[PDB]
Each structure stands twice: as C-alpha cells, then as structure tokens.
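Worksheet: one structure, shown below.
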Amino acid sequence: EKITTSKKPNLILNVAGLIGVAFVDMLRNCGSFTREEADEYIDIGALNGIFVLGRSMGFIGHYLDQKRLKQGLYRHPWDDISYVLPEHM
Amino acid sequence: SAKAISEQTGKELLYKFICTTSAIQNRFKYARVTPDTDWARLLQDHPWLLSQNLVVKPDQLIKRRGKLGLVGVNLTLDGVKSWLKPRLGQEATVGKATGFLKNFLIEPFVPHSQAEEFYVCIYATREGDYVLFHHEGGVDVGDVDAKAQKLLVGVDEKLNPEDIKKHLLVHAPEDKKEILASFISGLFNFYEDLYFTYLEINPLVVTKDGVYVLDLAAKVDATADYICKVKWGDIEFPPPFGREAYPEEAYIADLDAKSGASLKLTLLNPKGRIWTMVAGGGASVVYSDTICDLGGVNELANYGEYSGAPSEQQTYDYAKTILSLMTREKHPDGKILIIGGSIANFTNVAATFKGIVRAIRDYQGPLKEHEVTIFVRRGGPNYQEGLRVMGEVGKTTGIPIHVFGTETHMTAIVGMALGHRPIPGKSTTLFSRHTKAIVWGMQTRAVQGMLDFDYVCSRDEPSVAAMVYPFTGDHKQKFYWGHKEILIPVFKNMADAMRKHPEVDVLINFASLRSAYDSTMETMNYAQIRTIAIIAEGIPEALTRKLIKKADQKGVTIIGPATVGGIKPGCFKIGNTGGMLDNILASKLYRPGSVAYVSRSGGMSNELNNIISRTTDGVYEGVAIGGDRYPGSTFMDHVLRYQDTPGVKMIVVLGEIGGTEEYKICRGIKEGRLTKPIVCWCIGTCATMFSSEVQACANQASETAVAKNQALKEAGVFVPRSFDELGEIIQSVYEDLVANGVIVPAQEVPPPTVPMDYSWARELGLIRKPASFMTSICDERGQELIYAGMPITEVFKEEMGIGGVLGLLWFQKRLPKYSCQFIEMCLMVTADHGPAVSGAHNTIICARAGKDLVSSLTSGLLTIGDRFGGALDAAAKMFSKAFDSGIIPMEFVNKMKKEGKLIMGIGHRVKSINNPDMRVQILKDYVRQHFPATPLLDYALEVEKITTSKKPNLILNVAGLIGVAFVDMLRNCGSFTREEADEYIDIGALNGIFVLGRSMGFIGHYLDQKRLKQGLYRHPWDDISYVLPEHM
Amino acid sequence: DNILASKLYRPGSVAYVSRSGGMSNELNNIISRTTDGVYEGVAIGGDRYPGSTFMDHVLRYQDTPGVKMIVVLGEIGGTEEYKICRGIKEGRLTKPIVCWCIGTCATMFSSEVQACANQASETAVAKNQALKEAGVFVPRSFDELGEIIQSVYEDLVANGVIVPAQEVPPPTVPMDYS
Ligand SMILES: CC(C)(COP(=O)(O)OP(=O)(O)OC[C@H]1O[C@@H](n2cnc3c(N)ncnc32)[C@H](O)[C@@H]1OP(=O)(O)O)[C@@H](O)C(=O)NCCC(=O)NCCSC(=O)C[C@@](O)(CC(=O)O)C(=O)O
Ligand SMILES: CC(C)(COP(=O)(O)OP(=O)(O)OC[C@H]1O[C@@H](n2cnc3c(N)ncnc32)[C@H](O)[C@@H]1OP(=O)(O)O)[C@@H](O)C(=O)NCCC(=O)NCCS
Ligand SMILES: Nc1ncnc2c1ncn2[C@@H]1O[C@H](COP(=O)(O)OP(=O)(O)O)[C@@H](O)[C@H]1O
C-alpha cells in the first residue's frame, strides 16, 4: 500500500484488505494453528463467515429500522427501469 | 522537471554507480561539515582525512565560486577549523542576491597541474545529449559553449568507442586519451541509467594514480523518481541561492507532493500589499506580469498558483497558509487580495471555491483589522456559485468584495485594484467533422463531454469509437447522444480496439505518467493512428524524447504531454478541452471560426477561447501543446499546420520564458514561409525584474519574454504591450481582415440543445426529488462511519463491544455497560445447541451438499420460527402480557392451564432440582447482580416456583429467562420508554437476538462439515414411512 | 417567479401599507424596478375595521431605521388619511412619505359600491388635496407615480442617507424532478 499510495494517494489498505491480512496473520501466528490448519480455514471460507456474521447485525438493525418506521410496500419507479424487449419474438 | 542536487548526492551516486575500467580512488571520501554537528563524531567515524591535505568548499549551490574566493586550497585540519570564522554565520553576496552559509563540504586535496585538469559535461537537448570536453580546466574556461569540442548522442542509442577516440578526444595525451575513452563512456552510462539532465565535472584530473573530481554540477530529472527509487535512496533537492524558504513554504511544497495537483508558492517580501493566489500556472504568470506592468513593480509580494483540480483539502490548506501569512504585518495604506484565474477546463471551481470560502469563514478575526479588500474574477466548471455565495460570505463577514466573472477581462481586475480602471510526413489536418478516436483509460466524464460537444456541433456520429481499459473485460458502456442512449465498446486490450475499428485516426491517452509511455509506443506500432494526445503530466524527459523520436520517424503527431489537449470547433474536442458544455456554448465553440491559436497552458487556451469568441467570429482550431521541456509538437509545427490550412486566417500564439521557438516563428516569417497575420504574446516579463523565477529554465538574455516580444514585434508579428490589450489587437486584425474582404463572417445558427445530466444538475441545486427510502441506523456517506449518531472511533474508544454496537444498530440507544454485557452473554448462551436441532441439521445437510457458507447458513436459519427458535420471543410476549395485567402468578398458571396452552419458557428434559440448568444460572446471577430492577424476572421466578411443584423439571429454561430478562432490560435500563420497549418486543428484537446468536453456531457447523470432508447426504429409506394412494 | 421578478429576496429601504393584495404585488414591482427595493410591504385586508390601521404600521416603519420611505395607498371611506395628515403635521413622521388615494370615481360616477363614503370632505379627492398640502408628494393619479417615487430615491441618494448596495445573486429554488 506504500507503493500504491505512491501511485495514487487514495490507494490505501481497505478495511477488507486489512481484515484479511490481519486474520491470516492471527491464524498463522497465534500459536493455536499449524500452517496447514490456517490455510484450510482460509480456504473453506472462515473470512466469508466473519463478514456474514458481522453484517447480520447490520441487516437485522435495518429490518428493525424499517419495521419501526412503518415503511410500506416498495415498488421500483418505472423511470429507473429501461425496458428493451423484442418486437415480435 | 529538472532540479539541481548537492555535490554529496552527485558524488555518492557517481562512486556507487559508475561502471568503468578506470581506477577511481577517493571513492566514498568526503565530509559534509555543518555548524550543528559534533566534530569528534566526524573525526572519529571518518578519520581518513588526517593523512593527507584538505580542500574546503561551499555547499549551497554557488556557481563560479573560485572567483569569489570561497574555495580553500592547501589547508590543514586546524587551518580548516580556523578558516570558517570570518565567512560562516553571515551573508555572502554574489551578483545581486545574498544568503547564509551553514553547510560546507570537505575533500581530500590532490596534487595536480593544468596538464591533468580536464573539463567534461553532458547536458540534455531535444535531439539527445550534448557531451562537451574541454582541455584547459580551472577558472580560465570562460566561454564553454563555443569553445569546448562538440558531440551529440541521439535518443535511445549507445556511444561507440570511435566517437570518443577520434571525434570527442583528439586534443589530449594518448595514454590519458585511452583511459578517458572508457571513463567518459562509463560516465555517460551513469548519466543514462540514473536519469540525469546536466552533469558537469569541472575540472577533471586524470593521472596514473587515477581520476579526481573536484566540483560537480548535477541537475537530475525529478519526475523520474518513480523509476529510480532504489538508485537514489533518499535524495535531496536543495533550494537555490537566496533567502531560506519559510516553514510554510515547505508545507506548501509538501502539499504539492501529497497528490498530483499542482500547488506552487513563492515569496519575495511579506511587507507588500499586492497579494495574489490565482489558479493556473500560466494564468498566474499573466496576472503577476500585469501587476508589475502598471505600477506594481516592487509592491507585489507573493507568486503562486494551484491547478490540477485541487481537492477541498488542498485549497483548504493553501487558503489557510496564505491567510496565516496575511495577518503577520500591518500596512497603513491598506491591503488587497486579488484573485483571478482563467476559465478552468477540468479543475472543479466549486470545490476549490468552497475551500477558500470556508477558510475565510472560520478565519475572520485578524483579517478586518488589516484593511484587506478582495477583487475576485473566476470562471470554469460551476462558477455560478463561485460568484454567488462569496457575494454574501464577504458581505456578512465584513470585507469589501468585488466579484466578476467571464464577461469582464481576465486582466482588468489588476487595473481596478490600483485605481487605473474605474470599478463598474506529418499531416496538416488532424481533426475533421468525421474523425473518430479511441480513448485509453476509463474516463466516463471526459468521453461524455466529447459526445456532448459532438452533438452540439451537429456531428453525424460521435467522435469516440472505442474505449480501452485493461482492468476489465470487453463490454459496452452506456453514453448519451443528446437525449438518447448509445453504447460505446470498452476493450481490455488495444489490439482488438484497433482491429474492430479501422476508421479511428486519433488516440487520446489518459494513462498515468507510469503507463503513458508504453501505451503510446503500443499505439505508434499501429499506422492507422495519425494523432496521439497525451494527457498525463510527470513523464520524465528521456521517455518523452523516445516518444518524440518514434513519432517523428513514424509520421504521427503528438499533442505533447501535460496538456488538456486541443479543440477544433465543429469537428473534434480532446477530452476536457474547453471546459464543459456551459463554456462551449458561452464561448460559441460549437461552430468554426477564423482564428487558430497555440499555447502551452491549458487554462490559457480556454482563456484564449473566451477572448477570441468575444472579439472575433470565433476559433477555428486551438491546441495546447503542454507545459513540458520537450512537447511532442512545438509552436512552429502547429503554426505551419495552420498556415497550410486554407480555413485559418489568423494565428495567435502564447509564448513562454525560454526556448527559441518564437525565434523559429521569426525566421519563419522572415523568408516568407508564414504569410497569414500572426498575433503573438510571450508571458513571463517579470523573469528579468524579479528576484528569482522558478516557473522554462532560461539561461541567457536571449530567452526572456521581453527579448522574444521585441524580436517578434520588429519582425511582422502584432505584439501587444501586455496582456491588457491582446484582445484589442485580435479585434483590430480581425476587423482589418473583414474590411479587406478576405474573411466573410457567417451569421449565427442555433446549436442543438442537450439535456442536462441529472448528477450535474444535482451538484448545482436545480432539481428536487423525494427520497423513497428512510434509514436511521448507520450513516456512511460522510468521512467517518457513524453508528446511529456515533462515530466508529467514538464507538471503539469507550470500550463498547458486540453488545454496544448491537444496541446502537438495533435500538439507536446508548445502553449501559451491563446491558451490553448481558446482550453479549445472551449471544454466547444461544450460540449453538448441537447438530440435532432443525436449523443445525439443515445447515449440515446443505453444507454436505457442497453449497457455500451463505447458502448453508441461510438454509439453517430459515427453520427459525415458531417451533424452533421462537421460544424466546413467545416466552417474553406471554410473560409480559400476564405481568402487564394484574393477574398473580398462580392465576396466570391456572389461566394458561384452562386454555390448554403450555407456558413458553417453562420446561426442561433434565435439570429439575438441585441440578439447575447452568446457562440459566449464569444469566440469572448476572441479572441479579447488575440489573437495577427485574420485575418481570421476579414474576417469572414466582411462576417457576409454582410450576416446580407440579413437576420438578418445569424450570425457567434459557429461552424464558432470556426473554423475561431482555424485557426487563428494555423496560428498566433507562434508555427506553414503555411504548418503545413494547414496540421493540413486538417487532421481533428477540427473534434477532436468537438468530444472531445461532448464526455463529450454524457457521461453525458449516465449517466443521467442510473440514471433515463429509459427503452428500441422503436420508435412509428405512427411516421414511411411505404411505401413498393406491392409484389417486 | 414573482419574487425574483421584483427582486424580493434581499433587504431594501422602502415600506408600504395597504389593504388590497394585487396592488401590493404591483407596487412591489414598481418600487423594485424604480427604486433600490422594498424593505417591507403589507396588506391589511379591505374590511370595515382591519386588525391594524395604516398609522400603526407607519409608526412602526418610523421607529425602524431600516425604512427610509413610506408609500401609502388610500381608498374611499374612512378618515384614516386625515388622521395620518394630523400625525405628520407636528412632525411625528419625519421620513419622506408619498401617498396616493384611489377612489376619485365616487366623485364622478353614478354609483360606487367597491368604502361607504359619507361626505364630500372624506372622498378620495379631498384626501389627496389634504396630503398634497400636508407634506406628502401626491401626483394627479396612478399614472406617473414612477417619476414621483424614483425621484424621492434619487433625493435620498443625493443627501447620502441611503447607500446603494449592489445586487448579489440568490440561491435558486430547485424544480421538481418529474
Ligand atoms: C491522467 C490522470 C487521470 C491520472 O490518472 P489517474 O492516476 O488518476 O488514474 P489511474 O490510471 O487509475 O492511475 C492509478 C494507478 O493505480 C492503479 N490502481 C487503481 N486502482 C488500484 C487498485 N485497487 N489496486 C492496485 N492498483 C490500482 C491504476 O492501475 C494506476 O496504475 P498505473 O497505470 O501503473 O500508474 C490525471 O491525473 C490527469 O493527468 N488529467 C486528468 C484530466 C485532464 O485532462 N486534466 C487537464 C486539465 S488542464 C489544468 O490542469 C489547468 C487548469 O487547472 C487551469 C485552472 O484551474 O485555472 C484547468 O482547469 O484547466
Ligand atoms: C449415478 C451414480 C451416482 C450411481 O450411483 P450408484 O452407487 O450406482 O447408486 P446409488 O448412488 O443410488 O447407491 C447405490 C445403492 O444405494 C441405495 N440407496 C440409494 N438411496 C438410498 C436411501 N435413501 N436409503 C437407502 N438406500 C439407498 C440404492 O438402492 C442402491 O442400491 P444397491 O446397493 O442395491 O445398488 C453414479 O453412476 C455416478 O456418480 N454417475 C455420475 C452421473 C451422475 O452424477 N448422475 C446424477 C444422477 S441423476
Ligand atoms: N581540490 C582542489 N585542489 C586545488 N585547487 C582546487 C581544487 N578544487 C578546485 N580548485 C580550484 O578551483 C578552480 C576551478 O574551479 P572549478 O572547480 O572548475 O569551479 P568552481 O570555482 O565553481 O569550484 C581552479 O583554479 C582550482 O585552483
């Protein structure tokens, strides 16, 4: 990210990249896992589970927010949709 | 550009990186001496200088220092330490300027004579590198350009031995000729691979012992820092001789290096009144020149500009720096801030304008006591608000304001401020109406502007045929032709773009300074492309040499790098040239005119668009060649291209300091190559009348602005006295050509209208749209992530956890620490309950079917409902319904018994009495010892005491305990009212608690099944009871 | 559109009081196009006894330094104009005042309904004469008010009491997306 920020200032380490690299380091260096175990957990989708469990809280918060604001049934505006249908087929 | 480096850096890179057969002693042998260093450290870590004699030199970029007497020869160490008393620590005036002396250099003295002293230099030029050798070294060199032997090495080639043997070194002793034949070749290779621009050894001593270097003059390509990062280490770029730079000037320099936007500032004397912080480099030059034209020769103080589309923070910091400088003096006559700028092409005027207005909003105190008034004249993208909100910002703050726009002269503000004005085979045709271009890089706004300009010009087809973006696959991107949708193809690779579009003649290169060179070389390999526009700035001059040579030997014209491009009204537009459609319509650039111009700056090109539009029938073609040392095309090329063009009738040129290109115009009009009227003006007349000008690289008096102006004036070129009446002469020449009948002006024809982009109209506050969605939990538009009114840093610094963030996101409340800990405990106890339950079973089945984590966890979660996982919410609901009514626990039990309905939250397979459920015990103990009041918990506990007499195992299980304790937490933590707590229970907050808790267990089950490598599951047939109809 | 046409987005120096609402817009237009602007313009409603009479708001304008000129429109019926003249006789009102009274038709028409004039000394012509030789610049009719009003403005910029502030563009109201 030093190199990329030298290319362009906003090319910084994301939350995603930081969490990924720090999680790989935590698996490889906390002393609880062998190298193959850490690689196995990275492969099978431990970080997918981390993101899913984190964002489940936000999604449930959004559900409770929409329920508490009494928001009605949503229908997308026709102006935001581009209908390109075949003429005869 | 090219910046000079200190002798230490040049010598260190020479010693470390030279590759020649010659023996080079004194390697790694020098001593940088400063008044602020410990002499014991230098004489201990570096004691090698004790053995021999010593030479002491000044080390702050002084030329011809031998004549000034600061060169010490044959001094012993004690004599050296004593020699610094009467010179160091005070001024040292040479020529006209003066400065301090606080860093000198120390060398080992060497015995030598004139027979061994040689002069060598290598310096850059458009055609390659001039290498000069001179026989007599020392202070007797005098003229070197016309005295030393001349040799030229071309662009991208090596030096053969023969040129050094019998064309460069023919006035030297034979053996020393042989040794130099390799030493100079090694020096040239060191010149090439280190990206030097000027490399001077004066003098060079060659001896059987080896080679000796005494003074080194090195100017290096700064823009090549990205390619020579390892080769340079930590290089230093010393400022020139004069007063030391202020700390705020160093801050501005650091800001310039922060991003790609240009930010220049220089000071002469902060005691002046006339202060200027306009936008645009060439524009800054023009305003500064106009200040000193009509009575500001010595009163002007600052010299600076901002460009490259500086962001909010760049102009933020620049405005506060100029304001901090603004207050530290008191001028009895008064003070004025004069800020102009031409019509910006791409710099978002709105953002920089917000920066300056908000920097004056918060900084109001120390401005009104100095009697400062502001004269502002700005144009460009979104200038309407730039002439609007300052109108009341300066009115409410209490400063006299004078804000004008494009209709007024760019230069009239200067006269107004001082009272002088009352306050009111290359081709000659590159672009046609049917030319098409390929844009390299993903520039949606630039291509959309191109298309809009094409539409208002009544072009048959859009001028953008294809886009090249390496980082995505081939696809097609939507764009707007007037009001309708069209698709422009975007390709991963350029070969396909050129293969599938053979009609493309132009390529606009939006590649960065690191990818522009390779892209242009790949382009010039394709013969259909006749014109290439290079937008990037910061390409090192050597790479530009190679581009220029390839283009010349391929016959392809290059619109030089570091340019906005050029515009041919009615036919074609390069990228962001001419601003957006507002300027295009304002300057009438949708129809051909009769005046063709050429300039370096891209902002002055847009100002020329304005001037020619309002003083002439318009512009026929305008080209900005870029502000680099070696533009891909020069002034003379485009002047010839215009002269050979029948449609062009007037030439306009904006020259610059340095370079003999306007002189090429002079001989072009001397012998009769150029016949059309030519109005040229060279900017930078303050170079010969200021202390020092950085923004070029003039060497003698034959490259300044006034010399060019006179050499063009008495040659046949209508040269104004200044930029004040350049437009007047354009008017005069245009009228002279109209009266003579050579040009007939065509009457105006309305252009086609273009619907305004919704995003751009939203940035001007012209459209209202209702919001279809409401959110309350998280705001992420701003700089900082906000969790229900609380920044993420505030969330983390007060030691919140999962529970606190959960409270913020679900309830928008600041729960007390015990409530957050209780929520976390509830998530812990409900995390998992084995694989036998319905949800875990479904998750395991879906995981063994090979599905991903989301699908498996989802399939498990979808069984959470009434029969599985709903006991928490049901228990809380029914216990709350009973407690809210006045019925006592005994009556509640009897009532539930009567309706044939079991009490949710009561019952356990095991854990009857004296062996209680342990999760219940932990949670109950925590709620006892931390909660302030637990009424519903006591009600449920009385119900449990009643039910554990009907049957020992009818205990308050974890679901009922969590439900009643959560209701108690909502009703008694103090962050909720009664109706809010009831509403959150009603909408299913406890459903969310259980789902979030059990999601961890389901993900754990998925990971477990993946790790165990369990195969696809099929339920055994013996476990299924098949009862089918006979034949129904 | 009317606010921008009459440039009613910025403070001015002129204030007027009347009952009818249409004339309020018309007089805003006339003043804004022949004078630096309107500091305040009010309509009190053409009823028998409006909540606030002319003199209440005229004295309010007199007490506020922001108002420099008073412009008044009269009407048939009521002795309000004569009471205003009585107030201005002794010097209670010192700032320049221009007033025109409409309703001369009640003196030269068969019958007028749109009020309730009683004597010939109360009708529009008598009120106009009283205001004319009572210190108030009264033209013959609505026709030429322009050069009567703007003139007063160039009077007070000749005296230097009013400093003209040039216009500053206002933020524009966005229009409906649909
Ligand atoms: C050319 C450029 C767009 C620069 O290009 P950019 O760097 O922005 O875009 P990129 O190509 O993406 O470069 C980033 C590199 O990081 C890589 N990267 C991206 N994401 C990555 C990831 N996630 N991971 C890893 N890498 C990643 C990417 O691959 C690339 O790598 P690389 O190619 O190897 O370098 C721009 O700067 C420029 O020059 N002109 C702009 C347009 C123009 O016409 N202006 C002229 C206006 S006249 C003027 O100024 C005067 C005045 O002001 C006057 C007044 O105001 O008075 C006025 O208005 O007229
Ligand atoms: C299709 C394919 C799986 C056949 O597998 P197979 O081992 O021959 O047969 P099955 O996988 O059904 O299992 C074999 C036995 O399990 C039994 N069985 C199947 N489901 C059962 C259940 N729920 N309970 C108890 N027994 C079961 C079958 O009756 C069969 O009985 P058998 O032991 O008398 O032969 C194998 O040829 C293959 O993998 N081919 C690839 C093509 C493919 O994937 N097709 C998709 C199938 S539509
Ligand atoms: N190491 C040295 N020993 C003796 N004389 C030196 C040494 N270095 C420079 N000089 C003196 O400097 C003069 C040459 O100056 P030069 O190095 O070419 O430029 P500058 O004057 O800028 O240093 C010679 O006359 C020589 O006497």
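So for chain B, numbering is Swiss-Prot's, and the shown residues are 2-425, 487-757, 763-1099, in order.
Just so it is clear, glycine is given a Cβ too, placed from its N, Cα and C backbone atoms.
B:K58 (ATP binding site) falls within a strand segment according to DSSP. B:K58 (ATP binding site) is surrounded by 19 other CB atoms, counting those within 10 A of its CB over all protein chains shown. As annotated by Swiss-Prot, ATP binding site applies to B:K58, B:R66, B:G67, B:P109, B:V111, B:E118, B:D216.
What Swiss-Prot lists as citrate binding site is B:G309, B:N346, B:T348, B:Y364, B:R379. In the three-state DSSP assignment, the secondary structure recorded for B:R379 (citrate binding site) is coil.
What Swiss-Prot records for B:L779, B:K780, B:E781, B:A782, B:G783, B:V784, B:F785, B:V786, B:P787, B:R788, B:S789 is CoA binding site, and it gives sequence analysis as the kind of evidence. In the three-state DSSP scheme, B:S789 (CoA binding site) falls into the coil class. Sequence-distant contacts of B:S789 (CoA binding site), defined by Cβ-Cβ distance under 8 angstroms and a gap of at least six in the same chain, are B:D290, B:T291, B:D294, B:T412, B:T747.
Residues annotated as domain 'ATP-grasp' in Swiss-Prot: B:4-265.
With a cut-off of 8 Å between CB atoms and residues at least 6 apart in sequence, the same chain places B:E547, B:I548, B:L549 near B:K540 (mutagenesis position), listed in sequence order. A strand conformation is recorded for B:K540 (mutagenesis position) in the three-state DSSP classification. Where Swiss-Prot documents B:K540 to R or Q as a mutagenesis experiment, the accompanying text is: Decreased acetylation and increased de novo lipid synthesis; when associated with R,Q-546 and R,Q-554. Abolished ubiquitination by the BCR(KLHL25)complex; when associated with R-546 and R-554.
B:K546 to R or Q appears in Swiss-Prot as a mutagenesis experiment; the accompanying note says: Decreased acetylation and increased de novo lipid synthesis; when associated with R,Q-540 and R,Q-554. Abolished ubiquitination by the BCR(KLHL25) complex; when associated with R-540 and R-554. Reduced to three states, the DSSP call for B:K546 (mutagenesis position) is strand.
Around the Cβ of B:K554 (mutagenesis position), the same chain contributes B:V530, B:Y531, B:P532, B:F533, B:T534, B:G535, B:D536, each under 8 angstroms and 6 or more positions distant in sequence. Quoted from Swiss-Prot, the note on the mutagenesis of B:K554 to R or Q is: Decreased acetylation and increased de novo lipid synthesis; when associated with R,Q-540 and R,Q-546. Abolished ubiquitination by the BCR(KLHL25) complex; when associated with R-540 and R-546.
The DSSP secondary structure for B:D216 (ATP binding site) is coil.
Cβ packing within 10 Å was compared across the recorded positions B:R379, B:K546, and the lowest neighbour count falls to B:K546.
All protein chains included, B:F785 (CoA binding site) registers 19 other Cβ atoms within 10 Å of its own Cβ. The 10 Å shell around the Cβ of B:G67 (ATP binding site) contains 16 further Cβ atoms across the protein chains shown.
Counting other Cβ atoms within 10 Å of each Cβ, the lowest count among the binding-site residues B:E118, B:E781 belongs to B:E781. For B:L779 (CoA binding site), other Cβ atoms within 10 Å of its Cβ number 24. The Cβ of B:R66 (ATP binding site) has B:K58, B:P59, B:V72, B:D216 as same-chain neighbours under 8 Å, each 6 or more residues away in sequence.
Among the binding-site residues listed here, namely B:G67, B:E118, B:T348, B:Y364, B:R379, B:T348 has its C-alpha nearest to that of B:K546 (mutagenesis position). The candidate set comprises the binding-site residues B:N346, B:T348. Of these, B:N346 has the most other Cβ atoms within 10 Å.
Proximity to ligand 3 (Cβ under 6 Å from any of its atoms) holds for these binding-site residues out of B:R66, B:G67, B:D216, B:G309, B:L779, B:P787: B:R66, B:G67, B:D216.
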